[PDB]
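A.B. asks: Next up is a structure, given as structure tokens.
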Amino acid sequence: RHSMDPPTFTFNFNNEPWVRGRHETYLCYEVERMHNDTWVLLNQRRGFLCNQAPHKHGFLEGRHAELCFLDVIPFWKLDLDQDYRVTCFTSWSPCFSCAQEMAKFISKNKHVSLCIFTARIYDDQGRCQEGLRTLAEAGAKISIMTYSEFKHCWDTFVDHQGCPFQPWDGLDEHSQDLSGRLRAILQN
Ligand SMILES: [Zn+2]
């Protein structure tokens, strides 16, 4: 929940587009509160999670990372008189059904500005495009992770033991390509 191991981060967040065995989704989150025109980090409200695989003693049919994330928000007991920026850094973007659920949540929770930075776009069998547009329309800010966000997530969410962020090959190129794709998706 607090700290991810380096192999897990590197395997999952590498932004080359191919699935290459990345069947899980990892989601890192942090929360900031608005104070005098500035965002203030809430240190106790940062963490990471992944999707839950089907389990007899968990969720019988599993639970996507995005739903696990929405599940935690009410437990933060955010002050409804304040304004928050909730930022997610995700290894894959949401499936269509999750995008719809996240859109519903944010529409009901206007004290929260949701910002999503994604390493890759999950096609969801052609369903992803409408989902992302729906999420944007509801007020989410959707962006592609670039070097600075990967480095941030490494520095903040990984048990690096002092090892610096080492970019994988093609990081900038994959990010640029994906940024083009997202522009095309969001402009319909
Ligand atoms: Zn989903």
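Just so it is clear, chain A uses Swiss-Prot numbers, and the residues here are 194-381, in order.
Backbone N, Cα and C define each Cβ position, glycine as well.
What Swiss-Prot shows for this protein is this:
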type	residues	note
ACT_SITE	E259	active site, proton donor
BINDING	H257, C288, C291	Zn(2+) 2 binding site
DOMAIN	214-328	domain 'CMP/dCMP-type deaminase 2'
MUTAGEN	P210 to A or G	Nearly abolished catalytic efficiency of cytidine deaminase activity
MUTAGEN	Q245 to A	Nearly abolished cytidine deaminase activity
MUTAGEN	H248 to A	Improved catalytic efficiency of cytidine deaminase activity
MUTAGEN	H250 to A	Improved catalytic efficiency of cytidine deaminase activity
MUTAGEN	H257 to A	Decreases cytidine deaminase activity
MUTAGEN	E259 to A	Loss of cytidine deaminase activity and significant decrease in antiviral activity
MUTAGEN	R320 to E	Reduces enzyme activity
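So where do these features actually land, and what's packed around them?
C.D. replies: The Cβ of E259 (mutagenesis position) has 25 neighbouring Cβ atoms from other residues within 10 Å, across all protein chains displayed.
Annotation note: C291 (Zn(2+) 2 binding site) sits in a helical segment as assigned by DSSP. Taking a C-beta cut-off of under 8 Å and a sequence gap of six or more, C291 (Zn(2+) 2 binding site) has these contacts in its own chain: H257, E259, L260, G324.
Of all the Cβ atoms in the protein chains shown, 13 others lie within 10 Å of the Cβ of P210 (mutagenesis position).
For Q245 (mutagenesis position), other Cβ atoms within 10 Å of its Cβ number 16.
Around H248 (mutagenesis position), the same-chain residues six or more apart in sequence whose CB sits under 8 Å from its CB are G255, listed in sequence order.
Cβ contacts within 10 Å of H250 (mutagenesis position), excluding its own Cβ and spanning all protein chains shown: 5.
DSSP classifies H257 (mutagenesis position) as coil under the three-state reduction.
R320 (mutagenesis position) falls within neither a helix nor a strand when secondary structure is assigned with DSSP, and so counts as coil. Residue density at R320 (mutagenesis position): 13 other Cβ atoms are found within 10 A of its Cβ, drawing on all protein chains shown.
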A.B. asks: Where the criterion is a Cβ under 6 Å from an atom of ligand 1, which of the recorded positions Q245, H250, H257, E259, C288, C291 meet it?
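C.D. replies: From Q245, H250, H257, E259, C288, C291, counting a Cβ under 6 Å from ligand 1 as near, the near ones are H257, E259, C288, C291.
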A.B. asks: How big is the Cα-to-Cα gap, in Å, between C288 (Zn(2+) 2 binding site) and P210 (mutagenesis position)?
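C.D. replies: Rounded to a whole number, the Cα-Cα distance is 16 Å.
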A.B. asks: Based on DSSP, name the secondary structure state of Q245 (mutagenesis position): helix, strand or coil.
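C.D. replies: SS state of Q245 (mutagenesis position) = strand.
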